[PDB]
Amino acid sequence: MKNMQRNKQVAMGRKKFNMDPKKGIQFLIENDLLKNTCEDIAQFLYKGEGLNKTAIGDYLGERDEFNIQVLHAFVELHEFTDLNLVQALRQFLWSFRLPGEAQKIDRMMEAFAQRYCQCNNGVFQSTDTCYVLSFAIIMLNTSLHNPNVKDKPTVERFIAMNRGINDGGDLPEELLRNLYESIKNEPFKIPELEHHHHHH
């Protein structure tokens with residue numbers, strides 16, 4: 001029952017963000033409860049233990065000066081080390097909103113695979129494949145289930161892109177069918193989704 005010091009901090013921390021973003025952080029970083037220099041700021045700011053989505057978002061998806069460092073710091077806090085490339089490109093652009101559309105995701109992707117490689121390390125050749133491939137899928141899903149991009153690509157086409165972008169990786173065909181399956185079978189993606197608006 002005796003409320004531990006740490007617990008008391010975690011609570012007050014969430015409150016800050018609720019009133020204003022970057023407040024809960026400065027607290028832990030000011031009280032030594034956290035490690036500044038974009039070290040721990042990643043494991044926390046990136047998500048935290050109940051941080052306001054609107055807050056973390058405003059900090060992730062704009063520009064700033066220090067923020068850019070927080071993102072580059074650690075690129076593996078999207079809970080998908082054992083999930084898969086595609087599956088990651090499905091649900092990983094919410095809780096913040098990416099205003100502008102296809103334009104910033106490019107850079108964010110280069111660094112995405114550049115650090116996320118840890119998830120596999122050797123599976124996607126090195127890193128280039130992980131990046132170039134990632135986008136290939138982001139487009140697939142989009143064109144797949146989109147009103148402004150009514151196309152509905154096929155698994156074959158993907159393989160057509162993989163068999164060349166890999167630069168030698170090749171990647172099992174069966175894997176391409178499963179990785180792409182996560183999409184066709186589990187549509188939806190970047191913000192501004194239908195999310196079943198018909199609900200009257």
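Residue numbering: from 1, along the chain as shown.
Cβ atoms are placed via backbone N, Cα and C, with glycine included.
As annotated by Swiss-Prot, domain 'SEC7' applies to 17-146, with the evidence given as sequence analysis.
Mapped onto three states, the DSSP output places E101 (mutagenesis position) in coil. For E101 (mutagenesis position), the count of additional Cβ atoms within 10 Å of its Cβ stands at 11 [all protein chains shown]. For the published mutagenesis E101 to A or K (Swiss-Prot position 157), Swiss-Prot gives the following note: Reduces guanine exchange factor activity by over 90%.
Secondary structure at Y131 (mutagenesis position), as computed by DSSP, is helix. Around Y131 (mutagenesis position), the C-beta neighbours below 8 angstroms that are at least 6 residues distant in the chain are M109, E110, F112, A113, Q114. One mutagenesis experiment catalogued in Swiss-Prot, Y131 to A (Swiss-Prot position 187), is accompanied by this note: Reduces guanine exchange factor activity by over 90%.
Here Swiss-Prot notes a mutagenesis experiment, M139 to A (Swiss-Prot position 195), with the remark: Reduces guanine exchange factor activity by over 90%. Every protein chain shown contributes to the tally, and the Cβ of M139 (mutagenesis position) ends up with 17 other Cβ atoms within 10 Å.
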Cα-to-Cα gap, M139 (mutagenesis position) vs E101 (mutagenesis position), nearest whole Å: 12
Secondary structure composition of the domain 'SEC7' (17-146) [DSSP: H/G/I, E/B, coil]: 69 helix, 0 strand, 61 coil
